[PDB]
Amino acid sequence: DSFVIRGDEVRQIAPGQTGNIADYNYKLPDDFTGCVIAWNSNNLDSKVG
Amino acid sequence: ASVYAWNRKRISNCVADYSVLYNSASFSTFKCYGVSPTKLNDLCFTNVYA
Amino acid sequence: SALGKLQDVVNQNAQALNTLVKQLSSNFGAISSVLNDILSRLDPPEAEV
């Protein structure tokens, strides 16, 4: 499941977490089994304007 | 105030809607220990010190 | 004290029942001994604990 969020909001990607994107955009089950991936992508997903 | 002389502000005789705190995105960290953040609007307290 | 054996049976049974009932007021290391408070206070990942 791929998506792009802010740098500080990656801590919300966990079972039973509170947050803004956690409760309105993407919510994980409490019995979630697996792994999560994160890496900085500022060089590609950002512009001067 | 300074951390060595931290101010203690009592909160009493008021109705508190914690939604305006929860819906605020300016907070870098939002963490509760003994209570659920989304259940705060359903509980009655006193002895509230900020 | 002539009827001490029957009274002892009654007292032991009632006392065991009372101790069993009183054990519901111990939190056993949890925040509270009332399940309703735990349900109405915490998120499910910590409520399960």
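Here chain C follows Swiss-Prot, giving residues 943-991 in order.
Each residue, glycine too, has its Cβ placed from N, Cα and C.
Now, the feature entries from Swiss-Prot:
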type    : residues    : note
VARIANT : C:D950 to N : In strain: Delta/B.1.617.2, Mu/B.1.621
VARIANT : C:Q954 to H : In strain: Omicron/BA.1, Omicron/BA.2, Omicron/BA.2.12.1, Omicron/BA.2.75, Omicron/BA.4, Omicron/BA.5, Omicron/BQ.1.1, Omicron/XBB.1.5, Omicron/EG.5.1
VARIANT : C:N969 to K : In strain: Omicron/BA.1, Omicron/BA.2, Omicron/BA.2.12.1, Omicron/BA.2.75, Omicron/BA.4, Omicron/BA.5, Omicron/BQ.1.1, Omicron/XBB.1.5, Omicron/EG.5.1
VARIANT : C:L981 to F : In strain: Omicron/BA.1
VARIANT : C:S982 to A : In strain: Alpha/B.1.1.7
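Positions of the features from Swiss-Prot, shown on the structure.
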residue: C:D950; record: variant position; DSSP (3 states): helix
residue: C:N969; record: variant position; DSSP (3 states): coil
residue: C:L981; record: variant position; DSSP (3 states): helix
Short-range variant positions relative to chain B, from C:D950, C:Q954, C:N969, C:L981, with Cβ separation under 8 Å: none
Between C:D950 (variant position) and C:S982 (variant position): CA-CA distance (Å): 43
Between C:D950 (variant position) and C:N969 (variant position): CA-CA distance (Å): 31
C:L981 (variant position): tally of other CB atoms within 10 A of its CB: 12
Neighbour-count leader, CB within 10 A, variant positions: C:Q954, C:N969, C:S982: C:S982
Cα separation, C:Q954 (variant position) to C:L981 (variant position) (Å, whole number): 35
